[PDB]
Amino acid sequence: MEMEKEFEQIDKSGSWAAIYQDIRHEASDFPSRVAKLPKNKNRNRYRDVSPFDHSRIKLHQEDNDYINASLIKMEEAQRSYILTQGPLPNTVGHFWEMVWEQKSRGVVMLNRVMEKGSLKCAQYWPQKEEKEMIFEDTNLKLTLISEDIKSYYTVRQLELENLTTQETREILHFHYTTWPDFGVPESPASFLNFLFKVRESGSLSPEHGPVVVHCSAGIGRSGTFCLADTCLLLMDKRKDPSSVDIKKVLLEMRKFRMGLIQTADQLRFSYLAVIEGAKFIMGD
Ligand SMILES: OC1CN(C(c2ccccc2)c2ccccc2)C1
C-alpha cells in the first residue's frame, strides 16, 4: 500500500499511537547480559537502553570490551550503521577507540551537548585548532582541522591519531544542531538536506567501516536517521518502490538494537521524511 495513502489514512483516523504500540508489541527481545554486568554500570547512560549481546560492538582490549553500541546490518539495502549513546565523561576514550577499530569515516551527532538545561553528552571533540585532546586510557589524539557552520548543521574535519603506531585518519563530524528540545521538526526538509550531505561525503559507502550515529540514548533521533536512509535507498534498489513497508523495515532494524523510534511523533516524522523524500528526488 503506497505510503502517502497509508499516511493520510492514519492521520485522518488519528491512529499514530495505536500503530506505534503495535510495533512496540511485535519488536524483538534478545538478551543484553554483558550490558547489565555490575563492572559496566558507569558505561551506560540510561538503565533501560542496552545493546543486545548478539549485535554489540566489542572494543579490541582484554581488560573490558564493553561499549553501549550496536551494529545494524541491513542485508537487502547493503548498508551498515553503528548506533551508540552520547559518550559519558568516562567513555570518551572508548568512543574514539571504537571509531578507530571499526574504520569509520563519519560520526553523525543529532543532539546538542546541553538540552532542556541538562547535559545530554560529553564535550567529546576539540573546539579550537590549537587545543587538541589526548585520551590516555586508549592512547589516541584528536585535533580539530576545520569547521563549517551552517544554519541547520555544522561539518567538522578531525584528525584521529593512533599514538601507538603514529597512523592518522581524517574523520568527518556531521552535527545536526536544530532538532527542537520538545517534539519533532515541523518540516523534514532540513533533516533530509543533512542526510544528503552525509551521503555525499562518502561516510555511508561500503569502502569505509560503518558510520557511527548518536543522540543522547542512541535510539530515537538516531533511529529516524537510519530508518529514513534505508527506506529511500531501497526505492532505487527494487523494481516496485511501492513495496517498501516502513513498519517492516523498522521491525528488521529492531532485531539489532532495542527501542528505535521512541514516540508516535517520531514514527509520524519518519513516515513524513521518507514521503517528503519524493521532493528533491523523482517527479519534481
Ligand atoms: O536517480 C534519480 C533518483 N530517482 C529514483 C528515486 C525515486 C524515489 C526515491 C529515491 C530515488 C527514481 C526515479 C524514477 C523511477 C524510479 C526511481 C531517479
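Header lists the method as X-ray crystallography, 1.8 Å.
Yeah, the Cβs are placed from backbone N, Cα and C, and that goes for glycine too.
Sequence annotations record features per position, and here Swiss-Prot assigns active site, phosphocysteine intermediate to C215. The annotation substrate binding site is assigned in Swiss-Prot to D181, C215, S216, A217, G218, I219, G220, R221, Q262. The mutagenesis experiment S50 to A or D is recorded by Swiss-Prot, whose note states: No phosphorylation. Quoted from Swiss-Prot, the note attached to the mutagenesis of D181 to A states: Substrate-trapping mutant. Looking at Swiss-Prot, the entry for mutagenesis of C215 to S says: Catalytically inactive mutant; abolishes sulfhydration.
Between the recorded positions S50, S216, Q262, the minimum number of other C-beta atoms within 10 Å of a residue's C-beta occurs at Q262. For ligand 1, no neighbouring recorded positions occur among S50, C215, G218, by Cβ distance under 6 Å. Within 10 Å of its Cβ, the residue among the binding-site residues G218, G220 with the fewest other Cβ atoms is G220. Between the C-alpha atoms of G220 (substrate binding site) and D181 (mutagenesis position), the distance comes to 13 Å.
A straight line from the CA of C215 (mutagenesis position) to the CA of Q262 (substrate binding site) spans 12 Å. Counting Cβ atoms from all protein chains shown, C215 (mutagenesis position) has 26 others lying within 10 Å of its own Cβ. Between the alpha carbons (Cα) of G218 (substrate binding site) and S50 (mutagenesis position) lies a span of roughly 10 Å. Within the set of recorded positions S50, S216, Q262, the entry lying nearest in space to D181 (mutagenesis position) is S216 (CA atoms). Distance noted between the C-alpha atoms of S50 (mutagenesis position) and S216 (substrate binding site) is 13 Å. Among the record's substrate binders, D181, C215, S216, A217, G218, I219, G220, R221, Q262, no two C-alpha atoms are more than 16 Å apart, and one pair sits at exactly that spread. DSSP classifies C215 (mutagenesis position) as coil under the three-state reduction. Its Cβ taken as reference, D181 (mutagenesis position) is surrounded by 9 other Cβ atoms within 10 Å in the chains shown.
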